[PDB]
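What follows is a short report on a single structure.
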Amino acid sequence: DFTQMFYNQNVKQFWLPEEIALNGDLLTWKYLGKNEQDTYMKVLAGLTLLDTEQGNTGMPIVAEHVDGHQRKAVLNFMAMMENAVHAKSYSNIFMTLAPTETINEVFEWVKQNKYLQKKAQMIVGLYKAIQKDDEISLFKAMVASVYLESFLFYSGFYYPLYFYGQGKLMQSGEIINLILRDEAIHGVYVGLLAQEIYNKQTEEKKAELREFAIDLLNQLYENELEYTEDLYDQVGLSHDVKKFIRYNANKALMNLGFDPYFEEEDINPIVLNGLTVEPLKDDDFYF
Amino acid sequence: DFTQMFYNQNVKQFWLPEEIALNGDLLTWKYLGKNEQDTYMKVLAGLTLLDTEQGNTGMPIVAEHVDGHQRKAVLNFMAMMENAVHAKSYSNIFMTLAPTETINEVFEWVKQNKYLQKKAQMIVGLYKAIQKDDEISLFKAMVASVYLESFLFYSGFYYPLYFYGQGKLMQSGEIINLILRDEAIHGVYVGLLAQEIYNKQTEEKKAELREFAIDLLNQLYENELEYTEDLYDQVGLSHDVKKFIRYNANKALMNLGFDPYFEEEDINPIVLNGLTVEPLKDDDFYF
Amino acid sequence: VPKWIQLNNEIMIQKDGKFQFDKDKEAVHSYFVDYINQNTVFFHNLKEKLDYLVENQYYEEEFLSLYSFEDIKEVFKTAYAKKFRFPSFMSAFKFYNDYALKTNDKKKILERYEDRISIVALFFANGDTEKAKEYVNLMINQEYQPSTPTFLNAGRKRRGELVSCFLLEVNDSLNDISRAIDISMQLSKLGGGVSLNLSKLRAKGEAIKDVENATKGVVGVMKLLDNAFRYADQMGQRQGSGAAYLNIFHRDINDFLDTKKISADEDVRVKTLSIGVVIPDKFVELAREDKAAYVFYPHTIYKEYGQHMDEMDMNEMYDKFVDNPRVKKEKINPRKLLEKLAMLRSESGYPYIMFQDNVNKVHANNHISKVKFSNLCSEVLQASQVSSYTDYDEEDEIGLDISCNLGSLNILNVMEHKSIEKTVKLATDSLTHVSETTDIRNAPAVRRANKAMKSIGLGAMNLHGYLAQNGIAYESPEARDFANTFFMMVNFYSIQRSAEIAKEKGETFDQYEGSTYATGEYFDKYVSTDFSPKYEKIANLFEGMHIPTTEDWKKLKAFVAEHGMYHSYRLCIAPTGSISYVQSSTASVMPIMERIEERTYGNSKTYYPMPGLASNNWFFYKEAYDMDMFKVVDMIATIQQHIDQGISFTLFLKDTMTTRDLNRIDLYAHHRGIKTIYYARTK
Amino acid sequence: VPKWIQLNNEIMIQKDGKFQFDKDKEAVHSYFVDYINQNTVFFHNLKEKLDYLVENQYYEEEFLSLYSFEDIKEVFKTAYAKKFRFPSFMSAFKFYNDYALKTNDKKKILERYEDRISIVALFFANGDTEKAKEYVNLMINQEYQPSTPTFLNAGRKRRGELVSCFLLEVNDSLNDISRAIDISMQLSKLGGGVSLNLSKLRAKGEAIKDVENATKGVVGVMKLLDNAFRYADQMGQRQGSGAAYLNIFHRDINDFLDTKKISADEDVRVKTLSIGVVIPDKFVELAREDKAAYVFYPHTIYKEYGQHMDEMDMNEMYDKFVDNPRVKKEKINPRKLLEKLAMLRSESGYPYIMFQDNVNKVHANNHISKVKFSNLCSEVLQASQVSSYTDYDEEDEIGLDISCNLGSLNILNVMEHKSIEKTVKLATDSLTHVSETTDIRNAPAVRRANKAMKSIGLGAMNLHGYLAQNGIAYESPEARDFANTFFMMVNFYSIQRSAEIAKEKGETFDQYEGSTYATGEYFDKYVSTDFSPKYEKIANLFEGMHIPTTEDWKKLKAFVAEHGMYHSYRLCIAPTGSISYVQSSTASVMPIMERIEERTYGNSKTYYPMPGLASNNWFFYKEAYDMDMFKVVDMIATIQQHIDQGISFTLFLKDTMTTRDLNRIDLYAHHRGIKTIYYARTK
Amino acid sequence: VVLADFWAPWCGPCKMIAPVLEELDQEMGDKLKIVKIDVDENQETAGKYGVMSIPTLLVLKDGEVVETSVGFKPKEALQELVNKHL
Ligand SMILES: [Mg+2]
Ligand SMILES: [Mg+2]
Ligand SMILES: [Mn+2]
Ligand SMILES: [Mn+2]
Ligand SMILES: [Mn+2]
Ligand SMILES: [Mn+2]
C-alpha cells in the first residue's frame, strides 16, 4: 500500500554535498568557545560513525532479507543515500572545520568512547543476528534500524540544530537538516516494513515482540542519558537534550505502530527554529 | 587511482525516467507491425529481468565483498541505478505504450522463457557463490557482472537503438541511451576491479581464470544466439543482432583486460546512428 | 492508570462469556470518590459559595439578584433532593471535564452537576422560585438537556453566547462579503458555529461593474471565511467550525465541491469550512430524466430579473433561465454531479445535502422567505433575508440572519416520567428565555431575527436508547410508530406552549399572520390524520399520557388562530454528540454507531457502553452501520413530519457499498421527504 | 517577429565594437507606422472623439463639462503643438500597452500620448483653460509625471482611484481587525497598494478578555490580510499588493519575519503580503553594545500605561518597560535579530527597514503623531492616528490613515528647461487637486486624513540619467552636490506653493499650528546653511535659475509663519516604475540596475538602453550593483535631508557580499539619516 | 441436538455460512436439527443467549447450550463441533 509513494518521496528528496558551500561557516566557527567546538566535533563524529554502520550493514542487510522488487529498490536507494551522500557530507563538514590531525584525534576518541560504542554495537549486533527466512529476527533488526534512524541520531542532531536556530554554522546546519530529513523518511519506511511482520504474528508473539521493543528502547534510552551528560554538561544543555531524546523516542515508537512511552514535553524553541464509483443506472430514482 | 573519478561520473549522470515525457512515442508505436511490437516488448522485458537481478543481487553482493568506503559508495550507487532507475524505466515505457493485459503477459513470458531463465540462473548462481575473503569466487562473479553489463544487455539494446536511428520511438530510445551510457561505465568499473584480483595471481592461476572467463563467455554466447533467434526471426533481424552481440562481447573481454575473441564485422549503420551569514562585530556599528 | 479507568477497562474483560457492564457503576463510583470529591472545593454554606463565585468573576451577579438567598438555597436543596447519581463513568467524566466550572488554574472543581443545573434553572426562571424549581426537576430528572452553550454558559461571566449556531446570508457585494467575514469572526468569538449562504454570490468569471471575468466566484469567499474561522477559532479550545452552503444550480457548484477533494491544491482547498449543497427538486427531476442540466451565473439572473437566483423558485424559473439568452449558464450532467456528490460524501463526508423543496413544501414561513440553506449541523431550516450592507456612513438594510437556540428532550427520561407535555412546555419556556436574554451587537441581522422571529430549537435524543431498552428495533415499524406518536405529541405541546406564550405576552413572531399557523394550513394533516399508535405495544408506552387526538388538534388550531404563535420555529433535532454522554443518552434520533464506544483520553482508553446496553437488549442496540439505511430514512421521515425545522440525519455506510448505493440512499431520502442529510460515515 | 521588435534587437548587434543605439529611433518609427497609426481610432474631429469617449463610458462627463469645447480643442492643440516623439521604442510600447486608452475589445487604441496628457491636464485644471495649457506644457515637455494611478485614471469612467497608497492603522481589537480587512479590500479594489501597521495588535499568547494565551499573534492577522489582498486581485491584471509593518520591539517580530522564509511552512507563510520592520534608534543602540534586548507584549504595555507600544518613545520608555514586572517580554539578541533581518533581505528582499527615529528626528508633524510605519513602497512617512472601530450601532472613533497623492519630477527635463520653480509649483497644484477630488467612502480614516492633512507626494526621477548625460558619476561628490541643490530648490518651491495655496484658500492643514513649519523649527537648517552648489561644474547646471539663498529661506519661513502651509507633507520619492519608461527616465533617484534592460514580451526579446546611453557616457551609466552602496547611501541621505517624507531606497547587492555587508549598509544608512530602506536586490 | 445459527441479511460471513449449513443438513440432518434465527427480526432471543456478534452458532442439547462458536466455520469444523454432543 505504500512502497511506490515512498519511492516518489525518496527520489524527489535527492541531493548532493556539493550543492551547499561550506566555507562561510568559518565566520561563526571561530567565535565558538573550546567546549562548544569540542562538543560539536564529538557529536559530528558520533553521527558519522553510526551512519556508516547504517550504510555498510543496516540498509543493505534489510534490503537483502525483505521480499519484493519495489521494496528492494527503495531500500537500495536509501543505502545509496547513506554511503554516497550522507557519508561524503559528514566528511566535507569535518574537513572544513578542523585540520587533518584534529579530525583523526576526535575519531580516535569517539571510537574509544564507552557510550557511543555501547549503542553502536547493540544496533550492529541485531543486524548480525538476522537469519535467512526468519521474519522474527528480521523484525528485531528493523526495530533496531528504526531506533537508529528516528531516535539515536537525535542526541547528536540537537547541537547542529541548536546552532542553526541561532544563525550559527548555517551551511553545515543546512546539510544536517537535509540528512535528518532523509533519516526521518528512512525510519518511517522501515517502520512500516516492521509493522507488516508484526501484524502477521499471533497475539502471544505480538506481546513478546512488544516486550522486545520496549526492553531495547529502555537499554538504549538509559545509555543515551549517559551519552548526553558526557557531551552536553560542558555546554549546559543536557536537560533540554533529554527532552528532545524522549520526544524522538516517541516518534520512533509511533513509526513501529506502538504507543508513545514518554509523556509529552515542549522542545527548546531554538532547536525548533532549526527544525467505488458506480454509475447511476436509472430505476434508482424510482422506489 | 580511479574510484573518485567514477564516483563523480556516476553521480553526475543521475537521472529519472520521469524527466522524459513518453506520450510522443504513441504514434510511431501504434504504426509498428504486431511482430515488431511483440519483439520490442519482449526485448525490454528481458532487460528488465537482468536489471532486476543486477540491482537486487549482483551490485549489492559485490559491494559487500569489495573493501573501501569509496569503492562501496560507487557500487551502492550503481546498484540503486539498476533497480530504482533502470528496471523501473522499462515499466514507464510499458505503461505508456501497452495495455495492462499485454504488460501482464510479457512478465509471465519472462518467467517461462528458457533462455532468459538459463542466463539468470548462470549469472545469479555465480553472485551467490561468492565466499567472504575468497577473491577467486569474487573475480568469477565480477566476470559474470561484466558479461551482464557489456555483453548480455546488447541483444536487448539493439532494437530500441535500431528504431532510434530511424527516427522512431525516440523518447523510449532516449531512456535506453541513458541506461546504455550507465552500463558502459558500470562494465568498465567492475572490469577494473576484476583485473585487480586477476593481477594478484600466479601465471598458472591466471591461465585458469582466462579459461573460466572464455568458457563462461562461450556458454552465455551460445544461449544468447538461441534467445536472439527466438526474438528476432519474426522481424528479420537475427543475423544483424548476432553481429552486434559479438561486437559487444569483445568490449566485455576488453573491460576484463583480455584480447578480443570474435572477428570484426560491419554493424547496421542504423544502430550506429542510434548511438554568506557572516556575523556582525563591534566595528560595524561605528563609521 | 487511574482506578476508575481501570475499573471502566474491565467492561470488555469478559467473564463467563459476558461483558462486565456492572463495572461501569463501579468505575463511576471510583471516579467520584477518588477524583471528584477530592478535587471539589467545598464551602461552609451556599452563601459562601455564591459569594466566592460572584466576586471571582465566575457568575453574573445580575441573574442571581432577582432571587432572595432563601429562594436560591431552596432551589439548590430541591436539586440535591433528587440525589442524582450518574449511571456511567463516561457521563461524569464528560460533565466534569467539559461543563463543570473549574477554578482559574483548572485544578479544582467549583460546580457539581446539581450546581450547574441549579444555576441554569435560576437563569431560566428569571426571578421565579417555583419556575426555577420546576426547571431543576426537569434537568435533574434529565428529561430536558439545554444545548452545550446554554448548559455550559448560563449564569457564567466568562461566557460566550447561549446560541449554538448562526446562519448568515451573504449578499453579492464586497461590502457584504467583508461584513460577512466580520460577523463570522464575531460569532465564532462567541463560540457558536456559523453557516453562510454563498448562493447569492456571483459566479467565477462574472463582471464587476463593466469589468468582465473579474470575479473569483464563491471559492475566494470560502478561502476568506476559512481563514476567518481559523483566526477566530476560540483561541484553540475548539477549532473554529464554519459552514458554507451553495445551491446546486450555482455555477461554482463544481468548484464549491472541489474544495473538499483530497487531490485539490492548497490554493483552492478549504480546511475549516464545512460545505453544504442545496438541491431543489428540479435537479432531482433533471437527473432522473437524464437531461443535460445547466448551472447558472447568479449575477446575470439578478440583472435580468432583479432577484437573486436562490430567491426565486427553481422548479418554475429553470426553463425561463435556460431559454433566456441574457442569463449566462454552463451545461452540466446532473447525474454525473450526483455521482460526484456521492463520491465526495464517501471520501470525506461532505457536502451537507439539503433538499430545498423538501424543506419548503412543509415550511410554515415561506411568506417571510424560503429556506435557502441550513446550519453547520444541517438541522436549522428557517426563513432568512439577506442584509444589504452599504458603504460606510450609509445606512445598511438589515435583514434576518438565523439564530438557533437549541434544547434536547431525553426521550427515555421523558417517556419514563410520562411527562411529554410538561417537559416540552418547560423546554419551550427555557428556550424562549435563552432567545430573549441573547443579544448580539456585532451581528445586526442575527440580533434582528432573534428579536423578531423568536425561533427556538427543541430537539430530542435517546430515541434508539429508549427503543432498545423497551425491546424495539430501531428499524422496526413499531419504532417508527412510536416516533410518529411521540413527535406528534412533542409538536402538539410545543405549538400549545408557543400559543400560550403569545397569549401571555400579547405578541407573536414577526410576520406570523402570513404563516401557515395563522391560516391553519399547518394543522391540516393533524386535523385530518390521527397519529395515535397503531401497535398495542407502542400504545402501552404512552399509558398514563393523553395522546393528542384529532379533536385536540382542532382545538389547538383554533387556539393558535385566536392567539397566535410566539415562535416561528420550535423543533429542530441537533446531533447533540457531546451532551449525550452526560445525560446517558444516544446522540440525537440517530441509531447508535457502536454498542461500546472506544475512546482514548490521554494514555488510557475509556470504553463507553451504550446507555442501558446489556445482554437481554444486545441485538436491539443494533449498530447504525449494520442497519438498512432505507429503514433509517423511513424513521427520520416519520420524525421529520412532526419537526418544523430539519433533523441532523447522518448516513452510516459500509465500505462495501458503492457511490451508487449512496446515491440511492440520497434519492430515497429525497423521495421520503427528508429535508437535510448531515454526514456520510463509512466504516 | 515584428519589424519594430526586430529593429530593437539590433541594439545588441554590435558593429565596429559599438552598440547600434541609433537603431532604437528606427524602432520607434517602425512601431508607430506599422502598429500604432494603423490601430488608433481616428475621428473626423476632436468633437466626435470626445462625444464617442464620453458616451461610451470611457471618460467622465463632469470634468469635461467645466470647459467649453473651444478650451478643450485649444488644450489638445497645445499638446499636439509640441510634436512629442518617443525617443525609445520601449517608451511607446509601455504607454500604448499600459496607459493608452483602448476600446472595450482591446483591439484598437483610443488615446495617444498627447491625448492622455491633454485629458489629465484638463482634469487637473478644473475649468481653467490657462492652467490646463500650463499642465499640458508641463507634461508634454515631460517635466512632471503624474503617478500611474493618476496618469491612468484621470478623467476616465472605467477606473479605480488616483491614490497610489493606503496606510492603515490597525487597533488591537477584533472589530478593528475586521474593519482593517474590509478597508484593505475596499482600497485594493480601487487599485492602490495598502500598507497596515500591525504593531498595535497584541502578540501571540496574549489574553482576550482575561483568558490567557488566547491570541494567535499578528501572524493570523497577516494571514487574513494576505488572503484579503489575494481576493481583491483587481481582476488578476495586477495582483493585490499589500504591506504589513511591525515595530522591531513587538514580541511577534520573529514570527513576523519567519513568514518570509523560504523554508517556512504553508501554515505560517504569507505570499501577497509584503512585510516591513520599524526599527527605533533604541534597537540599534542595543545591537551596538551587544546587550540583551527585550521584545514586549503590546497589550501588557497598553494595560499598564494606557497607551499603545508604538505611541510611546521607545528610546525613553524601553527601560521603563524592562523594569516593569507587569509588562510581559522575552529576552532576545538584537545583533542576532539584525543578522536575521540581513539574511531575510538577502534571501527574499524583505523586510522593508524603517528607522523610526531617523523619520521622527526631522518629522514636522510629531504633534499630530509620530511616524510609526511606511507604505508598500517604503517611501511615505506621515503621521497617523489609529481608528477605534467599535461594535455595530455604536459610533466609531475615526483616526487618520495615510494616502499617496504621488507625482514625479523628471530631473533631466526639469533642469533642461530651467523650470524647477514652475514645475514644482504646478506639480504641487496638481497633487492638491488629486487629493481634494479624492473621496473614498468605504475608508473613513483615509477620507478624514485626506480632508484634514491634505498630504501630497512630489517625487523626482531620472537623477542617474541626468547625472550620466551631464558627465557626472552617481557616486561622485559633484552628483551629491547637485542633488543637494536640486532637492533644496524642490523643497523650497514646494513649501512656497503650499504656503501660497494656504494663503489663497485661507486654510492650512489640520493641526498645522503645532507643526515645525509654524514654529519655524523646520527652516532652521535652511536659514542657517547655504545649499548653493560647491562645485563650479554643478553651479553651471543651475545657471539661469535663481537658487534660493539663506535670505530667501528666511523670507519663505516668514511667509509660512504668516500664511501657514496647506499640505502636511509634500515630497516623497516613489520607486517610479513602469511609468519611468514612458518618460524616458531612470527609475526614481536610484542608480540604474543594468545599462541595457533585457525584457521578454510574448515570444520576443526586447532591449531597452537607459535614456541617453551612448559611447561617451557608457561608464557614467554605471550599474547599480557595481556601485558602492555606501556612496549611494550618501547620495540618498543628501536627497533625504530635503524630502519631508521618505525615499524608496533599494539596496543593490552583489552575490558575493554577505549578510554582514548588508548589515553594514543598513547601519550606515541609519547613521547617515536614511529614513527607510526599500529592497535588497541581489545580483 | 440442535445447531442454532444467529444471522442477519446484511452480514457477509453469515452469507458464507449458509451453504455450509445446507451441506451439513444433507449429511447429518437425521441426527442434527439446524435452526436459523434472524437477529434483525428476533432481538429478544439473541439478547437471551447474549449474542454479541454474527454468525454465532449455538449447539443446544435438550434445550441447554453445550457449545458456542463465533464467526465463520468450514463444514468439517462444524461436524467436529456437533459430533461431540451426538
Ligand atoms: Mg454590488
Ligand atoms: Mg478590544
Ligand atoms: Mn544517513
Ligand atoms: Mn538513514
Ligand atoms: Mn542497468
Ligand atoms: Mn549496470
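Throughout, chain C uses Swiss-Prot numbering, with the displayed residues spanning 6-688 in order.
Note that Cβ sites are derived from N, Cα and C of the backbone, with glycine treated the same way.
Taken from Swiss-Prot, the feature active site, proton acceptor covers C:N380 (among others). Within 10 Å of the Cβ of C:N380 (active site, proton acceptor) there are 32 other Cβ atoms, across all protein chains.
The active site, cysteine radical intermediate feature in Swiss-Prot is assigned to C:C382; the stated evidence is similarity to another entry. A sphere of 10 angstroms centred on the C-beta of C:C382 (active site, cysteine radical intermediate) encloses 30 other C-beta atoms.
C:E384 (active site, proton acceptor) falls outside any helix or strand according to DSSP and counts as coil. Its Cβ placed at the centre, C:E384 (active site, proton acceptor) has 28 other Cβ atoms within 10 Å. Summarising the annotation, Swiss-Prot assigns active site, proton acceptor to C:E384 (among others) and lists similarity to another entry as the type of evidence.
Residues annotated as substrate binding site in Swiss-Prot: C:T153, C:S169, C:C170, C:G198, C:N380, C:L381, C:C382, C:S383, C:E384, C:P580, C:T581, C:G582, C:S583, C:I584.
Contacts of C:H255 (mutagenesis position) defined by a Cβ separation under 8 A and a same-chain sequence distance of 6+ are given as C:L203, C:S204, C:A208, C:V223, C:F261, C:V300, C:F301, C:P303, C:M314, in order along the sequence. Following the DSSP three-state reduction, the secondary structure of C:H255 (mutagenesis position) is strand. Swiss-Prot gives this note for the published mutagenesis C:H255 to Y: In ts-A 73; temperature-sensitive lethal mutation.
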Pairwise CA distance, C:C170 (substrate binding site) versus C:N380 (active site, proton acceptor), rounded so that it is a whole Å: 7
Cβ neighbours of C:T153 (substrate binding site) where a neighbour is any other Cβ within 10 Å: 21
Pairwise Cα distance for C:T153 (substrate binding site)/C:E384 (active site, proton acceptor) [Å, integer]: 16
Local backbone state of C:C170 (substrate binding site), from DSSP in three classes: strand
Residue pair C:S583 (substrate binding site), C:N380 (active site, proton acceptor) - Cα distance, angstrom, rounded: 18
Neighbourhood of C:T581 (substrate binding site), C-beta criterion under 8 angstroms, separation at least six: C:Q150, C:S152, C:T153, C:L411, C:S413, C:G464, C:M466, C:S590, C:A592, C:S593
Assigned element (helix, strand, coil) containing C:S583 (substrate binding site), judged by DSSP: coil
Reduced DSSP assignment, C:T153 (substrate binding site): helix
Protein Cβ atoms within 10 Å of C:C170 (substrate binding site), excluding its own: 27
C:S583 (substrate binding site): tally of other CB atoms within 10 A of its CB: 15
